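Read the structure below first, then the notes.
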Amino acid sequence: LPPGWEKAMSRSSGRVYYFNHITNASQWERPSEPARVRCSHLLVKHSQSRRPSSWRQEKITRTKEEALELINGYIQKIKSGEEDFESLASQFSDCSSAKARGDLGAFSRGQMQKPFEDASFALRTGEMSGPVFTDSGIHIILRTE
């Protein structure tokens, strides 16, 4: 397997899948580093976030557990094709990048919070992470270049 990936077994089906403990991504297909990447994100903040406040809500009171439930709902809508990542990042991200469909622009290593950085550089272009935890909250990250 490439670095970051491990073979796992579905608890519900018993089918093999693959999990990346860098990006928290999982996929059924067997998976077979750049100087800069470009990513978008959707952040859901919580009461333990470094700054519990955003453009959406002046005082963020949700628990980490409630923030992760929101994150998982958006992942399910995006992966089902019901909603596009851009649409949900514009509507629901607690980051001011929401105004740009979640886009952060391009960045090299050394610039972002480490968990966010490591997930971003470990994604393939077009790939979306699982829930990624930083001091700011929980992110879904889409690598766009």
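Sequence positions for chain A are given in Swiss-Prot numbering; the residues included correspond to 7-38, 51-163, in order.
We read in the header that X-ray crystallography, 1.6 Å was used to get this structure.
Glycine residues also receive a Cβ, built from the backbone N, Cα and C atoms like all the rest.
Going by Swiss-Prot, these are the annotated features:
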type	residues	note
DOMAIN	52-163	domain 'PpiC'
MUTAGEN	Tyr23 to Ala	Reduced affinity for KIF20B
MUTAGEN	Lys63 to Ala	Loss of peptidyl-prolyl cis/trans isomerase activity. No effect on the interaction with IRAK3/IRAK-M. Abolishes IL33-mediated increase of IRAK3/IRAK-M protein levels
MUTAGEN	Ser71 to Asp or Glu	Loss of peptidyl-prolyl cis/trans isomerase activity, nuclear localization and cellular function
MUTAGEN	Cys113 to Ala	Loss of peptidyl-prolyl cis/trans isomerase activity; decrease in DNA repair of double-strand breaks by homologous recombination slightly less efficient than that observed with wild-type protein. No effect on RBBP8/CtIP
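In the deposited model, 12 residues between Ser38 and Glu51 are left unbuilt, and the Cα atoms flanking this gap sit 14 Å apart. Under the three-state DSSP scheme, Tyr23 (mutagenesis position) falls in the strand class. Mapped onto DSSP helix, strand and coil, the domain 'PpiC' (52-163) counts 39 helix, 28 strand, 45 coil. A straight line from the CA of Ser71 (mutagenesis position) to the CA of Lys63 (mutagenesis position) spans 8 Å. Cβ neighbour count for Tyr23 (mutagenesis position) (all protein chains, 10 Å cutoff from its Cβ): 14. Other Cβ atoms within 10 Å of the Cβ of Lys63 (mutagenesis position) number 23 in total over all chains. Comparing the mutagenesis positions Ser71, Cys113 by how many other C-beta atoms lie within 10 angstroms of each C-beta, the top residue is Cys113. Reported as a whole number, the C-alpha separation between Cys113 (mutagenesis position) and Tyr23 (mutagenesis position) equals 32 Å. Note: the CA-CA distance between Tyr23 (mutagenesis position) and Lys63 (mutagenesis position) rounds to 30 Å.
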